[PDB]
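Here's the structure we're looking at; comments come further down.
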Amino acid sequence: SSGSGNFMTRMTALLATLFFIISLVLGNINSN
Amino acid sequence: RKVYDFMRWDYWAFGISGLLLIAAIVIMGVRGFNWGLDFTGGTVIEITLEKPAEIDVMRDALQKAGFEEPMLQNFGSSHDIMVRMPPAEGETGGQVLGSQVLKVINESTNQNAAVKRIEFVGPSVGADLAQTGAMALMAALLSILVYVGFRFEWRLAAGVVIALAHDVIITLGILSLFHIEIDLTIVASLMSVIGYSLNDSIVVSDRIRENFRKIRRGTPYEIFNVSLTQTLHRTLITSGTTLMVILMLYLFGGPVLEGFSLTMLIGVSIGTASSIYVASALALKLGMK
Amino acid sequence: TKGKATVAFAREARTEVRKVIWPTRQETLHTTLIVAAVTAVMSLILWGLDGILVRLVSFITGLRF
Amino acid sequence: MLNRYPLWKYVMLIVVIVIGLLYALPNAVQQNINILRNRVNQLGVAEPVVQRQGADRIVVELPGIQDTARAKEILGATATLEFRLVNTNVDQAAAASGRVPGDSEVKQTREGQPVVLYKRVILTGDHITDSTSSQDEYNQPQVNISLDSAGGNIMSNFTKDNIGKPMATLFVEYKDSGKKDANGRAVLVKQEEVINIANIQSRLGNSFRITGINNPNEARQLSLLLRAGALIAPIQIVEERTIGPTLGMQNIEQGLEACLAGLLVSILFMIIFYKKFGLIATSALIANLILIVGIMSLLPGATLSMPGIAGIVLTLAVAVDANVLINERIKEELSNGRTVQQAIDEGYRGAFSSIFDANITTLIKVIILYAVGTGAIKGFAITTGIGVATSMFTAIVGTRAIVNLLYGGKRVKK
Amino acid sequence: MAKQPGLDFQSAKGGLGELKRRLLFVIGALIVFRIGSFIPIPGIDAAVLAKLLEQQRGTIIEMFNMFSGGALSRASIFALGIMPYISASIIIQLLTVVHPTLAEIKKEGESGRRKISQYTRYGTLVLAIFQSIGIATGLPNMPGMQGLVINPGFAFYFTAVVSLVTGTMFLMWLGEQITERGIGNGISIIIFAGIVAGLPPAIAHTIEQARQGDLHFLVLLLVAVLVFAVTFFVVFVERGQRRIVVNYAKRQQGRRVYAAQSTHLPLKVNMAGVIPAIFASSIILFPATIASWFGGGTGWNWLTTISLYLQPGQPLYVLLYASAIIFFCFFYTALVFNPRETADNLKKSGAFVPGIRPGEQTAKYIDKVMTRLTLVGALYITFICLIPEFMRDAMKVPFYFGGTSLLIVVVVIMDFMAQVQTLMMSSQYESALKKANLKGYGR
Amino acid sequence: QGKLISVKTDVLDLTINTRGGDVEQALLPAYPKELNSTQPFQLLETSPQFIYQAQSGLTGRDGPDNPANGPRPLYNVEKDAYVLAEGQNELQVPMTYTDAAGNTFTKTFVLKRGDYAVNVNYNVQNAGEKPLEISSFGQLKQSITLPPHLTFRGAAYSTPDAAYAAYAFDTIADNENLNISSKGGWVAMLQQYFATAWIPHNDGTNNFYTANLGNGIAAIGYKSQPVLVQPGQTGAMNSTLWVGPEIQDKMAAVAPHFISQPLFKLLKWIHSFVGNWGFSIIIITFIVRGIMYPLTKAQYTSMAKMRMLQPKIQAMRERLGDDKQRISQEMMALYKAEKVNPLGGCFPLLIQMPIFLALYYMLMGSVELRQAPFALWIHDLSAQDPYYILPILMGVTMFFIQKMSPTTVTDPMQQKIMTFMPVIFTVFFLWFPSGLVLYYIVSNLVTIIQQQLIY
């Protein structure tokens, strides 16, 4: 990690990290 | 963890940044600063327009209402264009019945557009809003100045209001050049931000007063310096929280709240930029006889 | 520098590698089965794991894209 | 204890905040939203991505636009499905063909071409049962429409005459209002968009051929839109995206959203820059907000405004930074050699002095602004005033567990 | 340029809580990459296949492929791959070799010299942006259609660009989140996550989406049934290892205390030669990949003077790699890089001598290869790892790319397969030494 | 390679390249190129730094003149110069090539007295005696702009069944590719007074196309319906090549009957009705640069003071292998003052880039650097000739804005990130107009008033 400290919590980090598939891809949730 | 390097470079750097403050006030005089709807009266139209869409069509309807080409003062962000021009003449005001010249917004074949709002404030009415705006603004700053003087120290109160106002007046002169309206929302924003930035000044100054009262035969001015280096990171962390709030405001206010957000965004950012440290060093010069 | 100069290394290496090869057989079927087994399983372990995640999400993108 | 709220009180506060976040905030049609999505364009729409807010409820209206309640059925209007022989000379330009390199509303508005001939009704009314794309033997993917038996039978009978004629798949077209006396209320003409143009050559009546497509691998979205256009019965648009119609009222909502999101990320700061444990560090903020919403409903005497909401940012601000002022005080002084033995009592005596000063510094501006300002400033300082008096006492007493929380554990340098 | 905070580990502590995240962090990183390396990017064109005409659509090129973990077939949210990490890796380790006296990194007469911890992970996040516009605005006729990455509306390509750079934010986070109950550090963790986009179907995945429903056929999935050539090459790497796994791990032969059975893992002997090899290949594979990645050409790949000397560069640049190896392995590896970790934390199988006996390990098994993995001489090591790269890349491979990427992830598979064995025991009770040296050896 | 031959008549002066067999220079003997001169006006040109020409021929997969090849073939012509005069109305110049299987292709430029239209008659002799499918073809290819030496310029297409369309050479930053199928028609290039066009007389459907053929070279053409030619048969396809006066009705009398707009326009909207061109761009740049008042300095000072010796720069990597449950406290513990610079991290790098690239993009393709704005002191913002002040001035201005507290050192890492900037800038921006260069000076002018006195 970095030497200046801060915490990215892991559940929220995984959920944000695999959001992009279920959101801004077209056809999947909404077809345009 | 200990050891900070920047202090002699910084007050000198503040010093060259000074000429950018000279410049900002010169834009204020040369290009003007007084413009608004609340501020002195104004006629305002806001429209959403698609980029390749014909603006000469948009100009044809404002021509027909009777607004002229130097008088139309252009602003725009993202997908919205915002045009502002002096108070509407005679009995032909901004909300008038009839004519039907601006009602052609929202039908298209190339000028792809939509009307959002239309505004009108008249001149002597706008004037009371601006003069009270101008007083309201000044009295709150003055009032804070006086508190920091009585509370702590006047040499530091004056060094604070000098330092935190300098990046405000520099940022304002950029806005001045751009013909931004200085509505009561700009007044509210200028008096929103002073404190979330100055809270950082408050902690250092509390510590400096406290460190000064305990000491016995030693000197004040050495302990002032240490008081900075002790409370340094705290000032950086401090108002990180308010900055998170203003950024959320900035994301969902988008174009129509952009300069209100931009004054807030820059406003919370001045406590750690010009800051207490330059302010303290000038009051330190002054204290030292 | 670092061109066609600095001996003695490349030719020596080639005779070194040929002679580490030399005194022993290079292959054996069951020892090949064990290394392929760990290799296979490790590929299978991944494949079951993204079978219940991305393989289901991509079924929709087959269907609707 | 490290927590300075009694246990049933702490539960009771925890009950209170989780029960409270249910309040106010809570609120085939959905496959025909692509077709409905092309009708929203022409109004300045930078990014026309369409979305449902329920099963039969579709949300996409623009930022800030004057009244759309006049436009609901105009915008919801369907085609007759009349399909009749035309002639497209030379270009072979058509609206869904134009959408393949991606689409843009002025490029789409100017999309399409003159028709030199434009007469002779072949198919009319309901007549489509499907549309789909299939790879075919032309190297470039082919889109097909599947026609009904009665329609098929009509096409089958008139095949040999029409074989080689251009035949129009026809959906609604816009049209200038007659009166021109107001914004956004001009009725649509139901059969004058050439969406796709293609030539009869099928020897199978129930199968109609639509021009092949240059999409790099994609084709289902384009495939669906033709049967979406045909099988749609009217959809009247609803709800908003935070952004949404009426500019000055939209400001209020998109600022109120901003104080909720602003709040939420301020908590993420707390989580991100400090050590988690219980709900202790979050606790005085949630009680301050509640008293703020409480005092205001006991006093419904004003009116809402965005200067109010800016006071709401201002009063949020004092609440978030005051929590930060007490957290960073205790550790840093503990780190710099301030007592351990006498800690909590000296944190009572010195840890709250900048919490006071900020709140006082905040109050005197608000007071001076209320007296001398006009318009927005009154709006702004009123909502703030209650909140600044409220926050100060909430914090001075309510942030006191913080001092025990961060004098606990390893006495090593923080 | 730079910033320091904001990419960083979860909050944690001891005592009787949080016991169930056993191999969750170690191997979840690999699954996390697989979701974002298979899926399409945001937009109307994002399942993008390469051109069959002049004016439109991109082109396949091996340089994009081997460092992406992708290929045209789709354009994916993590489709920067390992390319900015390895490219930082060349800038902040292989370009500093100049002038030994101010070079640093070398041995001092003094103890220690560590300073580079923060450079690779944050170096990735300067190149990611420039790379992300480079492929998005690269290839002869774009990747797919026409999106430009500064659009405040029609912003799909910008949206893929943001998704890549915030994805590199997240891929970096994955490397250093292991510390709560996982294992591995440094480069190895990232590579094990990063090239893991293929293997099973032979190809670099997307049997997914493409063979789903009423879809007829996609021509590229012709080569996918050929998993035996793919596994044949990955075996052929394994094959060259000395084969030794022998006897029992009971009592005093254990490399686990209290075992009954012994882990059926050969002790790998060729692991050391891979350290110089990757750095020798990646500095030659970088300027051609740059020109491939920011590639262009009118209707087809640019074949003018300069770009002819880079773009079909392959076969000559690999020969230059096979020659140049000697200068990473002679006067540089062991003076930069650490000679530690020969076989003591890699061997988890039992038996200290084969046959369990005093002295007499033999030349034919492990003894004489053991001497030159330690005592002065570094002739053997790097060369034996060029024979599998040559076999695989002289005939190519049904993975959609050859090259040294398909040396690196195979070796980190052996490395983790040893590590996972004693991980509950090491998490339970202290293990004296954890990997971070890799066997760095040359002359 | 190949040679140039001269072909002369009363209104027509043509010059024919053996390489490809094409007319790559043409002149008009009846219109001098200035007052009291004997020099004709130049029409087609092909010398370095500009191309304008027709390319004649037959295409398809065995077809010689196809525009997807490497170098066009070396046609034979019997003569080194041709002059037309009394006794014959018509001069015929056959350019002759035989491809490897033994077919004879001939493209014959035929020129009559008193006319600007040159008939082109394409023949294949099928002497290698197997099947051929061969397609009639033309390209017309033109540079974007012509510097003086001694816009109206563009392309046009017409069909007999639709409206004429045309498009000028002031907005190519990309281009259309044109997929038009039509029988009859013609394809043209336009200029002041003059034009060239291909008028294919061929039966059946023609395929038209337009293209870029490299940076600021535009092209337009046709490919006619494949002609089936039998073993031992001679076949024929027919076109007229116009080289003279811009009369669009003439050709139909002769004939058989990426970049987009959103950021660029958005930056247009913040000053739309001003109407002072170059002046608005440099003002809105000062403003945007003033929004960037911490940000521009934040970019600067993150390439400045990058290291803090050995002890400070190493952090939270060796400590992870330990596994010991304190590591979360230790992270928070480590740097307090310390702010070490490891190259990137996205944020003082990303934000600034799209507005100044949109400003680059607008100014590069501009139509608005043509007039001088009244308020500006400089005229001639589209000037890009060698031997002028503004590019040295910008080289020195780039250098100045990296100065003032740089703090040098002789470390290998990161130092020359500062100092490579004016080196890359000065050589790269030394080509293309004064108004591009002048924008970087007003962009840098915000940093400058924080450097020294200036008005």
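Method reported for this entry: electron microscopy, 14.0 Å.
For all residues, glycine too, the Cβ spot is worked out from N, Cα and C.
Swiss-Prot has this to say about the protein:
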type    : residues    : note
MUTAGEN : E:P40 to S  : In secY100; temperature-sensitive
MUTAGEN : E:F67 to C  : In prlA3; altered signal sequence interaction, transient channel opening and closing in presence of oxidant; massive ion flux when cross-linked to SecE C-120 mutation
MUTAGEN : E:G240 to D : In secY24; temperature-sensitive at 42 degrees Celsius, impairs interaction with SecE even at 30 degrees in vitro
MUTAGEN : E:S282 to R : In prlA401; altered signal sequence interaction, transient transmembrane channels open
MUTAGEN : E:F286 to Y : In prlA4-1; altered signal sequence interaction
MUTAGEN : E:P287 to L : In secY161; altered signal sequence interaction
MUTAGEN : E:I290 to T : In secY121; altered signal sequence interaction
MUTAGEN : E:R357 to H : In secY39; cold-sensitive
MUTAGEN : E:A363 to S : In secY40; cold-sensitive
MUTAGEN : E:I408 to N : In prlA4-2; altered signal sequence interaction
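DSSP assigns E:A363 (mutagenesis position) to a helical segment in the three-state reduction.
If you compare Cα positions, E:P287 (mutagenesis position) sits closest to E:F67 out of the mutagenesis positions E:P40, E:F67, E:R357, E:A363.
Sequence-distant neighbours of E:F67 (mutagenesis position) (same chain, six or more apart, CB under 8 Å from its CB) are E:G81, E:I82, E:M83, E:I86, E:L285, E:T289, E:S405, listed in sequence order.
Sequence-distant neighbours of E:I408 (mutagenesis position) (same chain, 6+ residues apart, CB-CB distance under 8 A): E:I191, E:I195, E:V274, E:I278. According to DSSP, E:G240 (mutagenesis position) is assigned to coil rather than to any helix or strand. Note on proximity: among E:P40, E:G240, E:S282, E:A363, the mutagenesis positions of the record, the Cα nearest E:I290 (mutagenesis position) is that of E:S282. Minimal Cβ crowding within 10 Å, among the mutagenesis positions E:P40, E:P287, is found at E:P287.
Straight-line distance linking the Cα atoms of E:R357 (mutagenesis position) and E:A363 (mutagenesis position), rounded to a whole number, equals 15 Å. Within 10 Å of the Cβ of E:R357 (mutagenesis position) there are 10 other Cβ atoms, across all protein chains. Comparing E:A363 (mutagenesis position) with E:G240 (mutagenesis position), their Cα atoms are 16 Å apart once rounded.
Those mutagenesis positions from E:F67, E:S282, E:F286, E:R357 lying by chain C, with Cβ under 8 Å from one of its Cβ atoms: none. Here the mutagenesis positions are E:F67, E:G240, E:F286, E:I290, E:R357, E:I408, and none sits under 8 angstroms from chain A, going by CB atoms. Sequence-distant neighbours of E:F286 (mutagenesis position) (same chain, 6+ apart, CB under 8 A from its CB) are E:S87, E:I90. Counting only the Cα atoms, the space from E:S282 (mutagenesis position) to E:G240 (mutagenesis position) is about 23 angstrom. E:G240 (mutagenesis position) is 38 Å away from E:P40 (mutagenesis position) when you measure Cα to Cα. The Cβ of E:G240 (mutagenesis position) lies under 8 Å from the Cβ of E:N270, E:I384, E:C385, E:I387, E:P388, each of which sits 6+ residues away along the same chain. The mutagenesis positions E:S282, E:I290, E:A363 differ in how many other CB atoms lie within 10 Å of their CB, and the one with the most is E:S282.
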